[PDB]
Amino acid sequence: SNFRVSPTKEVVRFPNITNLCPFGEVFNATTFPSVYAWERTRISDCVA
Amino acid sequence: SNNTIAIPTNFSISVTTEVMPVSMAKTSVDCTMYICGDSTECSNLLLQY
Ligand SMILES: *[C@@H]1O[C@H](CO)[C@@H](O[C@@H]2O[C@H](CO)[C@@H](O)[C@H](O)[C@H]2NC(C)=O)[C@H](O)[C@H]1NC(C)=O
Ligand SMILES: *[C@@H]1O[C@H](CO)[C@@H](O)[C@H](O)[C@H]1NC(C)=O
């Protein structure tokens with residue numbers, strides 16, 4: 001079997017986009033949609 | 001007919017080929033590597049089997 005090798009180092013690699021997502025704006029809009037007319041928005045190129 | 005017999009007057013030497021299996025491929029399974037890959041977390045659950 002194998003008990004020889006166990007990982008110890010961790011290689012974490014992510015796209016280097018650093019712009020934080022606009023949640024503070026999306027959530028704090030002065031008004032939201034009426035549920036019958038709910039609105040869909042793309043969230044992209046950001047860190048959630 | 002109750003009173004006649006056929007006798008061979010000649011013969012043929014024949015060579016015939018009989019093919020027989022005797023072994024199969026020896027196989028081995030690392031049951032941990034097959035089930036869990038390398039993931040430590042799954043290997044801990046596999047111990048519970
Ligand atoms: C069995 O038959 C074979 C032929 O099928 C005989 O062999 C032949 O014999 C004659 C006379 O001796 C030759 O002219 C041929 O050339 C032979 N042919 C071959 C292929 O060998 C054979 O003699 C027979 N056996 C007996 C015991 O009579
Ligand atoms: C929402 O935005 C307005 C204007 O930027 C600000 O005055 C208010 O405090 C914000 N509310 C929250 C909960 O972030």
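Numbering starts at 1 and runs along the chain as displayed.
For all residues, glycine too, the Cβ spot is worked out from N, Cα and C.
What Swiss-Prot annotates here:
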- A:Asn16 to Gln (Swiss-Prot position 331): Reduced viral infectivity (MUTAGEN)
- A:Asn28 to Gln (Swiss-Prot position 343): Reduced viral infectivity (MUTAGEN)
- A:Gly24 to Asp (Swiss-Prot position 339): In strain: Omicron/BA.1, Omicron/BA.2, Omicron/BA.2.12.1, Omicron/BA.4, Omicron/BA.5, Omicron/BQ.1.1 (VARIANT)
- A:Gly24 to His (Swiss-Prot position 339): In strain: Omicron/BA.2.75, Omicron/XBB.1.5, Omicron/EG.5.1 (VARIANT)
Any idea which of the mutagenesis positions A:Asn16, A:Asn28 has the thinnest Cβ neighbourhood at 10 Å?
A:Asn16
Secondary structure at A:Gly24 (variant position), reduced by DSSP to three states:
helix
Around the C-beta of A:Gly24 (variant position), how many further C-beta atoms are within 10 angstroms, looking at every protein chain?
8
Nearest-integer angstrom distance between the alpha carbons (Cα) of A:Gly24 (variant position) and A:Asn16 (mutagenesis position):
21
How many Å lie between the Cα of A:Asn16 (mutagenesis position) and the Cα of A:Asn28 (mutagenesis position)?
27
